[PDB]
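This structure is in structure tokens; I'll ask about it shortly.
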Amino acid sequence: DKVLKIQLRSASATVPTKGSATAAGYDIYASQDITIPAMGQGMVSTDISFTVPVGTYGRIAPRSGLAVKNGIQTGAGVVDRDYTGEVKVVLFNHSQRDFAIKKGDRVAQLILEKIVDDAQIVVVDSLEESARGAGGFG
Amino acid sequence: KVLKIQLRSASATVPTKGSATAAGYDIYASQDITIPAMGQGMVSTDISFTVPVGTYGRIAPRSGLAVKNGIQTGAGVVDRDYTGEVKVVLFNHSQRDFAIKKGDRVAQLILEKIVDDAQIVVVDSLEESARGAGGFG
Amino acid sequence: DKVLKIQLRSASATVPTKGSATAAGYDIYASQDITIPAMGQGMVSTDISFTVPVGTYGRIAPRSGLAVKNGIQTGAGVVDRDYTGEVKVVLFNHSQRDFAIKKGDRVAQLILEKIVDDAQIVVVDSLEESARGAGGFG
Ligand SMILES: O=c1ccn([C@H]2C[C@H](O)[C@H](COP(=O)(O)O)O2)c(=O)[nH]1
Ligand SMILES: O=c1ccn([C@H]2C[C@H](O)[C@H](COP(=O)(O)O)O2)c(=O)[nH]1
Ligand SMILES: O=c1ccn([C@H]2C[C@H](O)[C@H](COP(=O)(O)O)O2)c(=O)[nH]1
Ligand code: NA
């Protein structure tokens, strides 16, 4: 499907918004003030729950300006389709300054990543030979 | 819709889905290791796998370890043609060392669907959009 | 409709390239020298713009080798299909070693992540009950 169902748990929540015509993601808004400490982390409230479309999960991904200006990086970020709790935004602050967040600030984005969510695990003896082979971390 | 998993030793665990319609498969450490505070490390899995056509394997974070322990996955892109042992790269952004024991779930594998057969083509200019050059706002 | 269009904004830019026959990503090249300081961050110029295919966004993802050998993690990372500015690579350096970048170095990789870009947002009083429910961060 294409339907993203959103539950607003309080008057402090904001419906996520699409910031441009073919934006990858939807802006997620803080529903409560919080400070993320320098070289530290915290969890931003949203007061929202959602059910992403079948064939996706909801990825909480960085708002680009916050990364550059404030050293902010999203942590965790995988929202499962069966999750009905409040979605929380985990933020790492890699800068030397505490970062102030106010209720209604855009703190991250939600991307409806398409995935294979019905895969069959098959245990095998070996994998198909490739030119890459075992080469990694080059 | 087939994920082929190779178990390379007795210390490997087949990855597992943590709920009915979980996005990801939990990945298990095959070794004990410490991820130093404000540092990083690499966790063995003793597994290899081949992701389905049109996907790559993203090594994504477990949510509890991020909140409780400051753990974040690094690197994280497993190509479909990789046949080596898959490694979990971990950053510890906390002030506390993080101990991992053999058999702990240290990350999750997500089969991210991608366009892996694009034609890359050089153009003089892109389609004009409302967004334009607007970035990092 | 599987075409990735790349605009080279200068002689210093390099068209991104696949590093193996079925690599997930296209390596992104620095167009200008820069140093990412130990326990710090920076922005890498590419002098490229691109329009990703319909149904995707461009994710600027980390190169594996730089993560383990240099402590490098990409920040931000979400390039919208309608972006026509210069694409910039945000790098965090989590190591104690300044990371020296030279024009022509591979600095990140571009992954054409498939997403639902035409979802309909529907606000509901409650989500469908699941066995997971509000269970998160377990
Ligand atoms: O960025 C975080 C990542 C996870 N979750 C919630 C939703 C997910 O389904 C997750 C699942 O928790 P465990 O399965 O790791 O317990 O917790 C948060 O709200 N957002
Ligand atoms: O978190 C990491 C990311 C990379 N790899 C391995 C598998 C990938 O295919 C990769 C590619 O190495 P280079 O192409 O970056 O050398 O190395 C690890 O096992 N897991
Ligand atoms: O790693 C970064 C992530 C974002 N952008 C650019 C392209 C995106 O479309 C973005 C959008 O800016 P805001 O919408 O966050 O203002 O800016 C960078 O070039 N690369
Ligand atoms: Na290779």
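For chain A, we keep the numbers from Swiss-Prot: what you see runs 6-143, in order.
According to its header, the structure was obtained by X-ray crystallography, 2.0 Å.
Cβ coordinates come from backbone N, Cα and C, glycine included.
Pulled the feature table from Swiss-Prot, pasting it below:
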{"type": "MUTAGEN", "residues": "A:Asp32 to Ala", "note": "Exhibits negligible activity"}
{"type": "MUTAGEN", "residues": "A:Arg68 to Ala", "note": "Exhibits very low activity"}
{"type": "MUTAGEN", "residues": "A:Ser69 to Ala", "note": "Exhibits negligible activity"}
{"type": "BINDING", "residues": "A:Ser69, A:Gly82, A:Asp85, A:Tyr88, A:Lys93, A:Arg137, A:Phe142, A:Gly143", "note": "dUMP binding site"}
{"type": "MUTAGEN", "residues": "A:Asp85 to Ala", "note": "Exhibits negligible activity"}
{"type": "MUTAGEN", "residues": "A:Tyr88 to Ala", "note": "Exhibits reduced activity and lower substrate affinity"}
{"type": "MUTAGEN", "residues": "A:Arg111 to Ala", "note": "Exhibits reduced activity and lower substrate affinity"}
{"type": "MUTAGEN", "residues": "A:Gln114 to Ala", "note": "Does not affect the affinity for dUTP but greatly reduces activity"}
{"type": "MUTAGEN", "residues": "A:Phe142 to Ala", "note": "Exhibits very low activity"}
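On this model, are these features tucked inside or out on the surface, and what's nearby?
Same-chain residues at least 6 positions away in sequence with a Cβ under 8 Å from that of A:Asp32 (mutagenesis position) are, in sequence order, A:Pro21, A:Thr22, A:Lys23, A:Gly24, A:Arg68, A:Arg111, A:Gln114, A:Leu115.
In the three-state DSSP assignment, the secondary structure recorded for A:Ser69 (mutagenesis position) is helix. Of all Cβ atoms in the shown protein chains, 22 besides its own fall within 10 Å of the Cβ of A:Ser69 (mutagenesis position).
Within the same chain, no residue at least 6 positions away in sequence has its Cβ under 8 Å from that of A:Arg137 (dUMP binding site).
With a cut-off of 8 Å between CB atoms and residues at least 6 apart in sequence, the same chain places A:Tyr62 near A:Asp85 (mutagenesis position), listed in sequence order.
In the shown protein chains, 27 other C-beta atoms lie within 10 A of the C-beta of A:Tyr88 (mutagenesis position). DSSP classifies A:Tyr88 (mutagenesis position) as coil under the three-state reduction.
The Cβ neighbour count for A:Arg111 (mutagenesis position), using a 10 Å radius and every protein chain shown, is 19.
DSSP assigns A:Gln114 (mutagenesis position) to a strand in the three-state reduction.
In sequence order, the list of same-chain residues 6 or more apart from A:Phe142 (mutagenesis position) whose Cβ falls under 8 Å from its Cβ is empty.
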Taking only the recorded positions A:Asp32, A:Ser69, A:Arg111, A:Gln114, A:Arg137, A:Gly143, which have a CB closer than 6 angstroms to any atom that belongs to ligand 3?
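Passing the 6 Å Cβ check against ligand 3: A:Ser69.
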Could you state the CA-to-CA distance between A:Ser69 (mutagenesis position) and A:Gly82 (dUMP binding site) to the nearest Å?
15
Between A:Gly82 (dUMP binding site) and A:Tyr88 (mutagenesis position), find the distance joining the two CA atoms and give it rounded to the nearest Å.
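Computed Cα spacing between A:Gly82 (dUMP binding site) and A:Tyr88 (mutagenesis position) is 13 Å.
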Whole-number Å distance between the CA of A:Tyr88 (mutagenesis position) and the CA of A:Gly143 (dUMP binding site)?
38
Let's check the environment of A:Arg68 (mutagenesis position): how many other CB atoms sit within 10 Å of its CB?
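There are 24 such Cβ atoms around A:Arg68 (mutagenesis position).
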Checking interface proximity: list the recorded positions among A:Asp32, A:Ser69, A:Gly82, A:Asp85, A:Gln114 whose CB sits under 8 Å from a chain B CB, in sequence order.
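The recorded positions close to chain B are A:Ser69, A:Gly82, A:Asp85.
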